Amino acid sequence: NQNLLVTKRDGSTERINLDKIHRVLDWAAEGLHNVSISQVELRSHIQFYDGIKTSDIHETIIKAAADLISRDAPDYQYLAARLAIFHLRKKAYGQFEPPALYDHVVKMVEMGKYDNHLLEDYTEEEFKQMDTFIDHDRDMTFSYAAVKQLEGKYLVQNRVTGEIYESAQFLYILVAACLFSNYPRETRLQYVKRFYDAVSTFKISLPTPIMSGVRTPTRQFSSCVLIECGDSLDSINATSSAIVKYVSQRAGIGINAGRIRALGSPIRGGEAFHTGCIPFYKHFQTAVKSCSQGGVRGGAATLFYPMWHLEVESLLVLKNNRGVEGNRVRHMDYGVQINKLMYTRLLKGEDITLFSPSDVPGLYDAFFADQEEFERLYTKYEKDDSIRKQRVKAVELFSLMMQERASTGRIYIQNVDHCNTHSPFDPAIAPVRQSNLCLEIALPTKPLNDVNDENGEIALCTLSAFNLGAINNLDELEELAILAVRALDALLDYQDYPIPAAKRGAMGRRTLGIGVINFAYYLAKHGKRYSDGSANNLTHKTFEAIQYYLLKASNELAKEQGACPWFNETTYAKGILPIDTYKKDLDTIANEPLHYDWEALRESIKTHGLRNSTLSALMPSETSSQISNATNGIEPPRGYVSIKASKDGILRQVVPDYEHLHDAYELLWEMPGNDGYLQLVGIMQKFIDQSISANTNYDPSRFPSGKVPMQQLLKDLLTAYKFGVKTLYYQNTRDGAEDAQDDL
Amino acid sequence: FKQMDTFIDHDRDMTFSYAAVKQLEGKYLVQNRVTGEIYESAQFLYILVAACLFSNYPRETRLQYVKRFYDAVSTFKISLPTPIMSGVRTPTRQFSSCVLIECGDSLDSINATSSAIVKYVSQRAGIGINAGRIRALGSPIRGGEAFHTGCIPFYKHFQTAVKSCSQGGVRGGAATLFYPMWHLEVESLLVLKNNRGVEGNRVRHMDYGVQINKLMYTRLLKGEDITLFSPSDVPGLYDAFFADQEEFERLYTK
Amino acid sequence: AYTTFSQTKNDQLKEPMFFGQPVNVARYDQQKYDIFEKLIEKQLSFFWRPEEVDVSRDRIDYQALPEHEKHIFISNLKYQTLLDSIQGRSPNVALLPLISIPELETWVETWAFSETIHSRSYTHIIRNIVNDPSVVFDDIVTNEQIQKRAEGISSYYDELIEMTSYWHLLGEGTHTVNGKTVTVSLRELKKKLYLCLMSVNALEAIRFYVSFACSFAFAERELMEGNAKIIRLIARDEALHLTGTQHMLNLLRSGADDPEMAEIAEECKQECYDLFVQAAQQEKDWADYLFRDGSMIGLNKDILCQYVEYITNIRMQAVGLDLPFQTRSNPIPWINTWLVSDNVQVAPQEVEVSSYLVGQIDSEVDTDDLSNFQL
Amino acid sequence: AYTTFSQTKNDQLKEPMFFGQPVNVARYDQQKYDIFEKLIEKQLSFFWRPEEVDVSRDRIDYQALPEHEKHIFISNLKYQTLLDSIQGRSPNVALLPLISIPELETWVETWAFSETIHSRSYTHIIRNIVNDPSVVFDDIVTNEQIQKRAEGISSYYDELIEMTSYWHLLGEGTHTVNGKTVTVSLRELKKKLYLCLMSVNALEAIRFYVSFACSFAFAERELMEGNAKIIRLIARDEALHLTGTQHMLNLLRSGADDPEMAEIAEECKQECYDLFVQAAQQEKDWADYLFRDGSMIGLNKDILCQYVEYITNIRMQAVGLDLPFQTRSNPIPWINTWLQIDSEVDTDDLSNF
Ligand SMILES: Nc1ncnc2c1ncn2[C@@H]1O[C@H](COP(=O)(O)OP(=O)(O)OP(=O)(O)O)[C@@H](O)[C@H]1O
Ligand SMILES: Nc1ncnc2c1ncn2[C@@H]1O[C@H](COP(=O)(O)OP(=O)(O)OP(=O)(O)O)[C@@H](O)[C@H]1O
Ligand SMILES: Nc1ncnc2c1ncn2[C@H]1C[C@H](O)[C@@H](COP(=O)(O)OP(=O)(O)OP(=O)(O)O)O1
Ligand SMILES: Nc1ncnc2c1ncn2[C@H]1C[C@H](O)[C@@H](COP(=O)(O)OP(=O)(O)OP(=O)(O)O)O1
Ligand SMILES: *N[C@@]1(O)C[C@H](n2ccc(N)nc2=O)O[C@@H]1COP(=O)(O)OP(=O)(O)O
Ligand SMILES: [Mg+2]
Ligand SMILES: [Mg+2]
């Protein structure tokens, strides 16, 4: 007691009463095992002083519960979650029981928190029926990290006053009702109910823009934006304007800036001389960092350039912490584009020639379109003595690139030849010249000469994911995919486009990216691991099912609602399927036959088409997987109790089903090396329309000298190329920093 | 042209000074920028500037105007900037200088201002930006939908726009940014140029102009307190700060 | 007399760590103790700079803090700045003219350079979060509590330097300086050296970690995460520094370098102890000074004092000393997420990654093995 | 008495470079001389490790060299190893207890650390090009042709350290130790510090560049390419250190930092010049010793001596000394491809307007 006095929420002052705190803790402790209320009370009561706010008491007990999440008592992950739920409800309605759905919607629309159309497209009776669909008890199924992400990132809230307005079930039901708003009134509510049941039960995972903006009056939910910059001042200005406009609206940016001419290149025949790409890269970085991503998180972007660029040695070191402000741009990521020719030059120990893209006519276009023309042009231009060029050793360039990728962990690779031969799009008509921020999206783009120019094309991709840890059979992917596709397709007709070029791209291609989450949990549940190669056939079958059902859903949607407007520009229009253009080396590591009738699907696609140009893309799901308490994407978890750090919290996440599956998990730093993971990634890429956010992980204590060998890095890069891996994401390193402070 | 030839007096070439002749060779007379050889004399430059300026004139009085302007310029009575002397009579039409650009409290306005800055620095033109209307850090966006991160990130964007065409990152880009003294972020904006701060909170390659009026001066004289507001939170105060002083005083007091 | 280069060809695998022949040739192909070689390699791989962490949100989060929390953060930063300014210069003056093996000499110089980087990072954080850092840096040498929490290290350093100069200038024995009797004993010099090393261990292993916990508590509340990343990078090197000092002390206690040092340390099972108890009490006083205007969620006076006792016990067990506090558990287990980076998965597109090594690649490439590779 | 932490809150913007109050807190937001801050930033922006350079072909190239070229290479490596083994520790011991501004202290610490990195790189090269690195490291000390330079270089450091210790122990004046009179003078210690700084400038300005030329001449022959890659970074850091010590000497000579050091510099106009010409002669004799039983394709005694004279002329002009050799262009141009307001306000403004 200590005669302590608390400050109530209404401003009044009351006496301390530990029984109320114990009652709240017992409410949060229902149905949990190996959880002691006494420990939470012990760690919370010591922090109570005179005049402590009750809100701070709630935060204290939540933090004390969250600090107890461990392998011995994982159930605390729920107790720290329900408590955090208890606080959100009180912060949203002043009580535990949420109001009726219709009254909440009307009140939110009055103050402008929700889009007005919700009150126009739905009547009161339909709102009551959707309220009948709602089950708020599902809020007790969240994990602590899930609730923290909901509170800090997704729930509609005032970013200035910190006031929250809604719970998670209202979020889910309103996303479902807002995506299917335009559907026929006969089947609209059945689709709303099915989508709500899919998302609330963690069968389909939605990305941050959708989870945080679909009910909101700001209508932009494309997670990935791809902008191509041309070698022009107008193009640079348009790219900067598009970056500023789209980062502010919940979107990451992938800028292809490999067309900008090198330093010293003549301008207008010699009137001016180029000052280099570094100042324009700084302009892009400041454009990205000027705004936030819809008031949710800081903006991020990735720059792409070919390896044979004349300034590649300067661009490679742009990220490391060993420069000055005049030669470093450390707050943007970079992607190096490489084809077969550079790898062959590395293998044969010959030299790589770097040209300015402006000085080699046709080389840049042939870099991505077709490689015979690129080889011919490259060989021709290497022997031309009138073209400005610089020769470097291929081993030296690759060593510099791998050194920077190891030291910064954020120098990504894109195999441009693989991104075009094994692509849904036709390289001659619509080549792929870049990727997104996280190197999983591969869509055609066209440079813009003005922010309102109609000849340009900005690629937009809206994402979703299948929870592989929630499907008991692959056939369950039949229905879910439909929902997913339908929802995403409806989103395309619901969104607003600040840049007309982005609207052109989105309406012409209608590209969607549907990935997977909980893949490590799926493998552990099936008793397989990444390293030994036992998962090759299972991965083959799973991703064959995923791609087949996504294609079937898009084909049905096209035959019901019309085909994609630019479907003729895709290889699907000519009967070419992903099971046709995959790399043949994949046959040496996977023997699993196809189980679904792809010939009937091919004939159906030829007859009617696909509503969407692309359907599959493996995103990292860094934030969206935390909502369902899932392993992010296809990445093994770092620990049984891992730590997810962000501006919205440091959170302890337990792997799903830790009690009965801890022995079946394979943690990232328990992997012999990268061969098995890269083989799995290649098997996935056989079926996925777009790339995969594939990580390479190295622990230097696994090598005799204590240092990762450059030979191993180059061998892993070549192995990834050999199996058809389009792109490489983060390189993670085990620094070995350990100052453990456990009990004595 | 023969009339201009008999109007020309080449003896005036002997009125220049050594620094004058060096500057004339460096930036005034047309020349090859590779071989480094010049093609014209000063008198030809002056007479051709006069002829090109008065080209679209009635032919009754065009020749006398050209003669009078040539006499005025060659005698060093009327001086005109270096871009005029380097561009007029030449095929170019970019007679740069300084440009005044106002930036509104909108993302579209910020993008337009940055694009204009990029388009004008590439012509080696000085920039005067009025970014004082950007709302202060912490101001609500769309009624609390987003948290404003302040003017400093946009000032950094403007600075990179100014230095986009600068050799070595930061070399010939010049800009001056203006904001009112009563801005809520004025304390954090006044120190934008000293080295006591980190790169994240410093914009050192752009000059700044503080805008003051009578009320600030009289509050300084009386030793009172100056109140700082976000320009977006005070309806009409920013407009009255320039237009009507009595209205500004009334709004400030209210 | 001390000499930078000694013209006697000694064998450096048989020389003591201290008080031997001064090092002449810096070799790294062979070490008497490989632990210092590993420490140097890890410190070099741990290279970083404060400029690599975006700290824009740190200003906004700091200006929104109540006065009491700002006082706590700025006081911890000021103390850390002053102490690492001391630690930058002190090993090079106190220890360098005494070290007789190249590995220890290189480790001391690398450790001093790391402390200069740490002081620069503390100054960087202060410059970022404060609109006028002159008012903060000037209240460092005159702060009463900061002085009370800092003299018990510079004093030992000064005593060590004083009699090291006496030993190098006069030699062992009794001498007359200005008519006063000055006795230079190598036993006393060894005793002062052990005491100074035990003081540096206490500093880097307890006081800096208390300050680290104070700085990390703010990040635990979703506030000032970039400063937290900087402090975590600092603590990564602090672990290496404390490990190096611990090994330096343990090699002087087992007698593996000098049989006399073992008995000299045995004559210090109360002094060394008393010093650690005094450091713990000084930290208790610092904790009382921090939470005077108020406390913070997750960290107050009682919690920080409990952590002081726990970490004192933990770091005294590691140098062969008795435990002066009740053997308990860690009162703030979340600190373990800031010092162990094995299971930490940060969102790289939102926050910086602190698990990068610089130049940890073997760099050997054999084109013959790569030539036999089918793409 | 030297104190690591001086309790007096002095104003570090007006303190002298040396012999003032010992530094207590490090300041990065303000510097009396910004040049040292720029040098620290450049050194941190040039951080490199020897393990980032592939030196696999260096062993094969060294094994195929003739005996006399192998001798030249190994002698150059030994000289560089000894020089940087000295320069690792020497600035941290001789200069640290004398500096009274934080920026100079931080620069000295960073410079010593970079020299340790250089020593590690030399060890890396020696271990990667020679079967056993002992026959080189234990030969460094006993080599007659290197120990004379070792003594001549370490003597200035040792005398400076000894005088600094007497100054910190006894203070200025005449004292009696063991029946002998010791005169501790601040003028004498200032002279010793100036002479030591000039010796350091000569070491990092002249002695290292000759060895750089020998190492780079192999590179121009497409031999020992990894060694050349390492030596390039070492030369960059050397240039940085030379700029730092040149600025130190110039600011001590100008008299704008200490009105007494100007006289000491004026009276060193003969001793400093003698030290520099002695260093130049020592490098010429080292070049003589290098090419005795043969010579190299692109380097010999003559052209290397011309390079020594050129480099010492250029580096002696920079510190205000009379040129000791005839003016001559660089004989080896290829090496150029390898290298104050009072804040007070009254109430009289009320009656202004
Ligand atoms: N008198 C009290 N003594 C101790 N703890 C209390 C007391 N009242 C509330 N609490 C605790 O404060 C936390 C937060 O309570 P809550 O969010 O309901 O705010 P409040 O001050 O109780 O205002 P109200 O309930 O009227 O809206 C609860 O966990 C609750 O147990
Ligand atoms: N039935 C419930 N189940 C779970 N949590 C609840 C329930 N009722 C309230 N809570 C949560 O417990 C906290 C406090 O609840 P409540 O306001 O009813 O009691 P109190 O504030 O602690 O004491 P008082 O009745 O004096 O206000 C709030 O965060 C609230 O959302
Ligand atoms: N003044 C400048 N300084 C440095 N770079 C410039 C300058 N002007 C333009 N650039 C850059 C912008 C583009 O990336 C690139 C091409 O110039 P651009 O914008 O296309 O004008 P332009 O069309 O008149 O010249 P060009 O015909 O050679 O393309 O050079
Ligand atoms: N996402 C963002 N992050 C940070 N600042 C932003 C963001 N979006 C806009 N801003 C800045 C730019 C302007 O200075 C200011 C207002 O922006 P504005 O583009 O006009 O949006 P808006 O009209 O939709 O909302 P409001 O009516 O509040 O301005 O806020
Ligand atoms: N299109 C993208 O690849 C980039 C973008 N993005 C992700 C994370 C952060 N911090 N900023 C961004 O702009 O979203 C997708 C990447 O997909 P996910 O990361 O898996 O989505 P989510 O976890 O944020 O929900
Ligand atoms: Mg053009
Ligand atoms: Mg607006």
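Numbers in chain A track Swiss-Prot; the residues on display, in order, are 2-745.
Cβ atoms here come from the backbone N, Cα and C positions, even for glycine.
Annotated features, as they stand in Swiss-Prot:
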- A:5-95: domain 'ATP-cone' (DOMAIN)
- A:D232, A:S233, A:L234, A:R262, A:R269: dTTP binding site (BINDING)
- A:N437: active site, proton acceptor (ACT_SITE)
- A:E441 to A or Q: Loss of activity (MUTAGEN)
- A:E441 to D: Decrease in activity (MUTAGEN)
- A:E441: active site, proton acceptor (ACT_SITE)
- A:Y730 to F: Loss of activity (MUTAGEN)
- A:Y731 to F: Loss of activity (MUTAGEN)
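Feature annotations (Swiss-Prot) mapped to structure.
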residue	record	DSSP class
A:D232	dTTP binding site	coil
A:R262	dTTP binding site	coil
A:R269	dTTP binding site	coil
A:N437	active site, proton acceptor	coil
A:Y730	mutagenesis position	coil
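Cβ neighbour density within 10 Å is lowest for A:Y731 among the mutagenesis positions A:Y730, A:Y731. Across the structure, A:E441 (mutagenesis position) and A:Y730 (mutagenesis position) place their CA atoms 9 angstrom apart.
For the recorded positions A:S233, A:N437, the ranking by surrounding Cβ atoms (within 10 Å, all protein chains) places A:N437 first. Cα separation, A:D232 (dTTP binding site) to A:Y731 (mutagenesis position), rounded: 29 Å. A:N437 (active site, proton acceptor) sits 22 Å from A:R262 (dTTP binding site), taking the Cα positions as reference. Checking the recorded positions A:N437, A:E441, A:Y731 against chain C with a Cβ-Cβ cut-off under 8 Å leaves A:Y731. With respect to A:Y730 (mutagenesis position), the closest of these binding-site residues in Cα terms is A:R262, chosen from A:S233, A:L234, A:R262, A:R269. The subset of recorded positions A:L234, A:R262, A:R269, A:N437, A:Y730, A:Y731 lying near chain B, with Cβ atoms under 8 Å apart, consists of A:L234. Of the chain residues outside the dTTP site list A:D232, A:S233, A:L234, A:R262, A:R269, A:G231, A:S236, A:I261, A:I268, A:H275, A:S359 have their Cβ within 8 Å of the site's Cβ mean position. When the Cα atoms are compared, A:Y731 (mutagenesis position) and A:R262 (dTTP binding site) turn out to be 28 Å apart. It is A:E441 that, of the recorded positions A:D232, A:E441, has its Cβ surrounded by the most other Cβ atoms within 10 Å. Checking the recorded positions A:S233, A:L234, A:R262, A:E441, A:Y731 against ligand 6 with a 6 Å cutoff on the Cβ atom leaves A:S233, in sequence order. For the domain 'ATP-cone' (A:5-95), the number of residues in each DSSP class (helix H, G, I; strand E, B; coil) is 51 helix, 8 strand, 32 coil. Closeness to ligand 3 is met by A:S233, A:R269, these being the recorded positions among A:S233, A:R269, A:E441, A:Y731 whose Cβ falls under 6 Å from the molecule. Minimal Cβ crowding within 10 Å, among the binding-site residues A:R262, A:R269, is found at A:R269. Filtering A:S233, A:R269, A:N437 by Cβ distance to ligand 5 (under 6 A) retains the following recorded positions: A:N437. Listed in sequence order, the recorded positions among A:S233, A:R262, A:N437, A:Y730 whose CB lies under 6 angstroms from an atom of ligand 2 come out as none at all. All protein chains shown were included, and the count of other CB atoms within 10 Å of the CB of A:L234 (dTTP binding site) stands at 17. Site extent for dTTP: among the recorded binding residues A:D232, A:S233, A:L234, A:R262, A:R269, the largest C-alpha separation is 12 Å.
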